[PDB]
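*Asks:* I'd like to ask some things about the structure below.
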Amino acid sequence: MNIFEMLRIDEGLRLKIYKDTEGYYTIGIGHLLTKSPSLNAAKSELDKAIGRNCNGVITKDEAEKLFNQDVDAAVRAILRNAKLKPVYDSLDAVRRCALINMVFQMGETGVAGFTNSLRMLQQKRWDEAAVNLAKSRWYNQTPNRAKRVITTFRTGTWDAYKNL
């Protein structure tokens, strides 16, 4: 298993503009288009992102290209962030995937806000961190996905996904 397969399981693949769990316009593999309520604003962002008139629909290839960009950008954000980098550097390969997943879902800023959990992960207090991570809006809003990520941090294995 790798970051791509992990995220593909968590986000799914949709080739037509759709609304995410938060009600925002998204396409492909969890590629947020706009927080704006206008489908028109979304279609515009889409065309800007792909470089063609898509009329709200894209191909598999296009979805995969956006996905490669998003994953790369998530990693780069962690490496540039003063709060995130040190944690990332301290983690093993599997756990590194769990942090990248959070950043992809919630943005750098959002993750950097989990101060206490970050400190516990850095200290390698797995059980404590899993308990702290669960006390968040994130966990309450998307519990099945949060549990998968949390189990990943907790165990350092891909068990939560070997099911799926």
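Going by what the header records, the deposited coordinates were determined by X-ray crystallography, 1.7 Å.
Note that Cβ sites are derived from N, Cα and C of the backbone, with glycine treated the same way.
The feature active site, proton donor/acceptor is assigned by Swiss-Prot to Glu11, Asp20, with experimental evidence given as support. Marked as substrate binding site by Swiss-Prot: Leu32, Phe104, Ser117, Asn132. For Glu11 to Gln, Swiss-Prot lists a mutagenesis experiment annotated as follows: Complete loss of activity. Quoted from Swiss-Prot, the note on mutagenesis experiment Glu11 to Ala, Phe, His, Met or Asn is: Complete loss of enzymatic activity. Under mutagenesis, Swiss-Prot gives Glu11 to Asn with this note: Loss of 84% of enzymatic activity. For the mutagenesis experiment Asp20 to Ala, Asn, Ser or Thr, the note given by Swiss-Prot reads: Complete loss of enzymatic activity. Quoted from Swiss-Prot, the note on the mutagenesis of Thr26 to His is: Facilitates transglycosylation more effectively than hydrolysis; covalently bound substrate. According to Swiss-Prot, the mutagenesis experiment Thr26 to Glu carries the annotation: Complete loss of activity at neutral pH; covalently bound substrate. Here Swiss-Prot notes a mutagenesis experiment, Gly30 to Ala, with the remark: Almost complete loss of enzymatic activity. Among the sequence features in Swiss-Prot, the mutagenesis site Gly30 to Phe is noted as follows: Almost complete loss of enzymatic activity. The enzyme is destabilized by 1.5 kcal/mol. Record note (Swiss-Prot) on the mutagenesis of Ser117 to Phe: 10-fold decrease in enzymatic activity. Swiss-Prot documents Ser117 to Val as a published mutagenesis change and attaches the note 50-fold decrease in enzymatic activity. The annotation that Swiss-Prot gives for the mutagenesis experiment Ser117 to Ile reads: 500-fold decrease in enzymatic activity. Under mutagenesis, Swiss-Prot gives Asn132 to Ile with this note: 5-fold decrease in enzymatic activity.
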*Asks:* Given the mutagenesis positions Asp20, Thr26, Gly30, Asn132, tell me which ones have a C-alpha lying within 10 Å of the C-alpha of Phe104 (substrate binding site).
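*Replies:* Within 10 Å Cα-Cα: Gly30.
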*Asks:* Closest to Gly30 (mutagenesis position): which of the mutagenesis positions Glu11, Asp20, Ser117, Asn132, going by Cα position?
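*Replies:* That would be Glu11, nearest by Cα distance.
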*Asks:* Run through the Cβ atoms and count how many others sit within 10 Å of the one on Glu11 (mutagenesis position).
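*Replies:* Summing over all protein chains shown, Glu11 (mutagenesis position) has 20 other Cβ atoms within 10 Å.
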*Asks:* Return one of helix, strand or coil for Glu11 (mutagenesis position), based on DSSP.
*Replies:* helix
*Asks:* Tell me, in order along the sequence, which mutagenesis positions from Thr26, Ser117, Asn132 have their CA within 10 Å of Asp20 (mutagenesis position).
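*Replies:* So far as Cα distances go, the mutagenesis positions lying within 10 Å of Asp20 (mutagenesis position) are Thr26.
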*Asks:* At the level of the C-alpha atoms, what whole-angstrom distance separates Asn132 (mutagenesis position) and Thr26 (mutagenesis position)?
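*Replies:* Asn132 (mutagenesis position) to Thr26 (mutagenesis position), Cα-Cα distance: 29 Å.
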*Asks:* Taking only same-chain residues 6+ apart in sequence, whose CB is under 8 Å from that of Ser117 (mutagenesis position), what do you get?
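*Replies:* Sequence-distant Cβ neighbours: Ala129, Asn132, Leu133.
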*Asks:* For a quick check of packing: other C-beta atoms within 10 Å of the C-beta of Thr26 (mutagenesis position), how many?
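*Replies:* The answer is 21 other Cβ atoms.
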*Asks:* Measuring Cα to Cα, how far is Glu11 (mutagenesis position) from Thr26 (mutagenesis position) in Å?
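*Replies:* Rounded to a whole number, the Cα-Cα distance is 11 Å.
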*Asks:* Would you work out the biggest C-alpha to C-alpha distance among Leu32, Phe104, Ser117, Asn132, the residues that bind substrate according to the record, and give it in angstrom as a whole number?
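*Replies:* Result: 27 Å between the two most distant Cα atoms.
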